[PDB]
Amino acid sequence: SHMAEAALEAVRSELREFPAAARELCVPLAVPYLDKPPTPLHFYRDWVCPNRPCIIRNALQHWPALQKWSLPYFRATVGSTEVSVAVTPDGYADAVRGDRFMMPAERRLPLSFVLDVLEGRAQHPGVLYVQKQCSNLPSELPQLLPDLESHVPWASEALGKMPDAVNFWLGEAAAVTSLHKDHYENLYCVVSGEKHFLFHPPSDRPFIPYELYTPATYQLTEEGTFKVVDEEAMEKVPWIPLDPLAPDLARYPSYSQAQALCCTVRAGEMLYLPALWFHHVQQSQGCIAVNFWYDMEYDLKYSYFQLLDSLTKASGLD
Amino acid sequence: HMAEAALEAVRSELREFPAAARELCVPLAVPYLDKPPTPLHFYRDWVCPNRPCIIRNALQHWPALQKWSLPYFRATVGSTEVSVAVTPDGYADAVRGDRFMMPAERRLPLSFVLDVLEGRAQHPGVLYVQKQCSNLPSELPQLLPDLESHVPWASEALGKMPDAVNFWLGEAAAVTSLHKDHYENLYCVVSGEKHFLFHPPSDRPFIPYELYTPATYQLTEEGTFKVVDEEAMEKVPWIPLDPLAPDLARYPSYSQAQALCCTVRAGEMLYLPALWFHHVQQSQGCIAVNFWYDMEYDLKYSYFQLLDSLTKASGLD
Ligand SMILES: O=C(O)CCC(=O)C(=O)O
Ligand SMILES: O=C(O)CCC(=O)C(=O)O
Ligand SMILES: [Mn+2]
Ligand SMILES: [Mn+2]
């Protein structure tokens, strides 16, 4: 029917207009800074409920980590501790490589070897990143807990809950985190160096491509090479093929209608990365960071994003 | 071919969304709070999730709660002239036949309104003090010292003072038809009771809307009502359906919506969240006050706009 076709083009048109309408109301042109930690209520009303990012300054002054932490300090304090290390040939763990979703090779290594690689004292095949997540800071590096807080009190009070995980990040500058989103409210604390975040708001979903990929894992051979081993037990994983830094607009032309939001988080600063926001992460050499993950609330904003996601696919936009 | 399959997929998702959203975000019964919440709790537990609740013991400081009554009004502000909505049948701002009917507005001394409520005097049609536009401070200023000009914990939570404070005093036949407001509403019943039927905003795909030419009631000298079309008025979208007696032959999809009902009693305060569809019935001479805070125009608002546009665009409305 011709009337049916007109209704579908009106739907597709509304979906395509939504990211611009939403960003005009809800999304800042630049990530704003706070000069000091907000009150819990201010945090909930100004940032959490509206689901929008900010960087908080002067929130890590109680952390001994801010003065002490460095690669030599780590060597002295936890250098012999065994940690899960992610390894990839090119620095892209959990990323689309060709026709597969590639997961990294996980290797258990003393932290001193990571420090050696980062300081150029040693050579290793590929790119190293201590990225395990899964609350790896209390689990693998408990000796470091005295150097920081077990949670961000004003944020825990605001969200009415405690952190579900506290993660330690340490990697080469070549280790890049490709575009993805999380089901968590994220307080990302850069202790040393700098992180470069590229964001897309949830409302850009109509212009963010997703594809289904066979999952596979890198395997490091004794000869210093990387094998691709398929994960037969996993179902195909949906992932964003697109590289926000050099997007393949010939394949995904509609991505040009998305709009990226960029910011840099420096030592001493805390990024609030709101739940469901797409993000892509780069780092300076041996950047040290800690992030607190608080579980998001499964509320109206979550239901709406599920609708937006489903409609993006049902309508043919993705 | 492909277009018809993509459209029914889209339509199916829109039809499935009200159940998914309510099963996750909408209570089966309006919850009660034993006492006023803290601002943070109010915002986190009710405002941000866009969830209604009834607060008990929130007006016990109000002198109005011990003093207000029709006889107290008679003695205190009886001679005061107030704006009164008059309709033949008690449905102001409602779809009647093929028109959106606006009430006849009359300036009457409160005494007379009180006589009508008490059966002392008769009057054609149905009266309702329902001007809104912050009519309490505007028309009954003498009553202000009997209550707070705002709800402090709610103003702190929302970071702003109320945009309006309204006084409500009507007959039992004066019914408010289904509609939604872009305000956070703290609705306070001082005397009598109010019966609220709700639909959450996510029921929009199943709530019918139509465009109506607007008209107004004129009370004749003969004691009857005429309809005067508002020729210089753009048409007004409104919900043709009575949620309590829905016309399921005309709007069958409305059976897929799910209403949520509650009663608010003297001394109780209802938080009616922004964009929630509500229909209101009252007891004869019910006395109520409500505080309107403009809503925040954030992601939740943008999502509802998209849901609203897609409902029309897909042909579900
Ligand atoms: O720091 C990174 O490389 C990625 C961080 C991230 O994605 C997260 O904290 O959710
Ligand atoms: O009390 C009534 O009759 C209607 C109340 C209402 O619609 C409101 O307070 O927004
Ligand atoms: Mn992440
Ligand atoms: Mn209303």
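Sequential numbering from 1, following the chain as shown.
If you're wondering, the header gives X-ray crystallography, 2.2 Å.
In case you wondered, yes, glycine gets a Cβ from its N, Cα and C as well.
Looking at Swiss-Prot, you'll find the mutagenesis B:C48 to A (Swiss-Prot position 47) noted as follows: Impairs homodimer formation. B:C48 (mutagenesis position) falls within neither a helix nor a strand when secondary structure is assigned with DSSP, and so counts as coil. Long-range Cβ neighbours of B:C48 (mutagenesis position) (same chain, at least 6 residues apart, Cβ-Cβ under 8 Å): none.
The annotation Fe cation binding site is assigned in Swiss-Prot to B:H179, B:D181, B:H278 on the grounds of experimental evidence. Packing around B:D181 (Fe cation binding site) is summarised by its Cβ count: 17 other Cβ atoms lie within 10 angstroms of its Cβ, all protein chains included.
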Against chain A, in sequence order - recorded positions B:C48, B:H179, B:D181, B:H278 with Cβ under 8 Å: B:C48
Chain-internal residues, separated by at least six, CB under 8 A from B:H179 (Fe cation binding site): B:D93, B:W238, B:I239, B:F277, B:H278, B:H279
Residues flanking the Fe cation site, with Cβ no more than 8 Å from the Cβ centroid of B:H179, B:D181, B:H278 and excluding those residues themselves: B:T176, B:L178, B:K180, B:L272, B:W276, B:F277
CB contacts for B:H278 (Fe cation binding site) [other CB atoms within 10 A, all chains]: 22
